[PDB]
2 protein chains.
Amino acid sequence: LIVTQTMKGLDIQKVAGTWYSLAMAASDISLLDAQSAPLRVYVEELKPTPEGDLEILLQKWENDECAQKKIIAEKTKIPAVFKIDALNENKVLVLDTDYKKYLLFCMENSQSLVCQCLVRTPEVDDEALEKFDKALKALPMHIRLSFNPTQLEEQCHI
Amino acid sequence: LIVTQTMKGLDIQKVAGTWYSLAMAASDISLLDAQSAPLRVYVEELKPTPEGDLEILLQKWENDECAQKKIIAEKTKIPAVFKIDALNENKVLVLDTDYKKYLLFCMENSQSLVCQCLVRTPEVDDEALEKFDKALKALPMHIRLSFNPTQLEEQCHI
Ligand SMILES: CCCCCCCCCCCCOS(=O)(=O)O
Ligand SMILES: CCCCCCCCCCCCOS(=O)(=O)O
């Protein structure tokens, strides 16, 4: 567990709805470098199921097309930590959110890592980006990407 | 002139020798995203000519090969600003250096921008990266890349 920042008292129900991946960062350049990189994902919506699991609707550029993807992150005993179903055990951690404006999360396996600043609106939230940068300084990131309001309103941020 | 930070009293002679492109950033994701992106360049050496011009030896990934490139940046009336010979008028600005450890520079045309933290050794200089990040906050960057000591000792940082 490289990431040692989580949101205390996370109410997973209140993060439902629309988000924009305003920024992203990864421990490894190649995790995010090209449009088809395996962890370049854009979140459209989070749907917490009644059980306390979390469905994630996102867009990912695959075979020269912006593809929809639905994935479920299964709840654990820690309210801010969730398991995604890949080959290898993948954890999603919610580092921080104010529910109504911004949410910071990371995903790690077990050695490498990707994190995002999620925002509710197609706007550059300087304050949320500050928080994101501060959460990141204590992590070994090597690629950071940011998106403007025009790209935010486009499929796969083109 | 988006960039309004320059090094006062720059002695261009004393920046000669070996440098490592430890970090890079650009106003536009696509300027740096893939290995063949037009401004993903790695500096090996700076040779200031007796006239006060600056020759730059660098590596750039082109047609599936790490290619050498020699370019000359022509001196202007400002000692920290140089003109490179492209189609459109290109300026190199030296923002800051202590000559012996680190050098921060940017290149801009005339709307978009790329900057680097150059270091003398194949080491992660936290202090120089602080300076680089601080010089950048006052700029509209959207992609940031960092390299580790292993990648630094490789052609084109592979
Ligand atoms: C606050 C919760 C936010 C969590 C969203 C992170 C999910 C991204 C993981 C993609 C899985 C791998 O990509 S996939 O294309 O194969 O599905
Ligand atoms: C402190 C001085 C450092 C300046 C180095 C910046 C030069 C990079 C510009 C590449 C030109 C375009 O790329 S090229 O491949 O066509 O040559």
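Note that chain A carries Swiss-Prot numbering, so the residues on display, from first to last, are 17-126, 131-178.
Each residue, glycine too, has its Cβ placed from N, Cα and C.
Listed features, source Swiss-Prot:
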type	residues	note
VARIANT	A:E61 to Q	In variant D
VARIANT	A:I72 to L	In variant W
VARIANT	A:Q75 to H	In variant C; found only in the Jersey breed
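In the deposited model, 4 residues go unmodelled between A:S126 and A:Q131, whose Cα atoms sit 5 Å apart.
Cα-Cα distance from A:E61 (variant position) to A:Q75 (variant position): 10 Å (rounded to the nearest whole number).
A simple way to gauge crowding: the CB of A:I72 (variant position) has 19 other CB atoms within 10 angstroms, across all the protein chains here. In this structure, the variant positions that sit close to ligand 1, with a C-beta under 6 angstroms from any of its atoms, are A:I72, chosen from A:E61, A:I72, A:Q75.
Sequence-distant contacts of A:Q75 (variant position), defined by Cβ-Cβ distance under 8 angstroms and a gap of at least six in the same chain, are A:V57, A:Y58, A:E60, A:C82, A:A83, A:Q84, A:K85, A:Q175, A:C176. A 10 Å cutoff on Cβ-Cβ distances gives A:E61 (variant position) a total of 13 other Cβ atoms nearby, all chains included.
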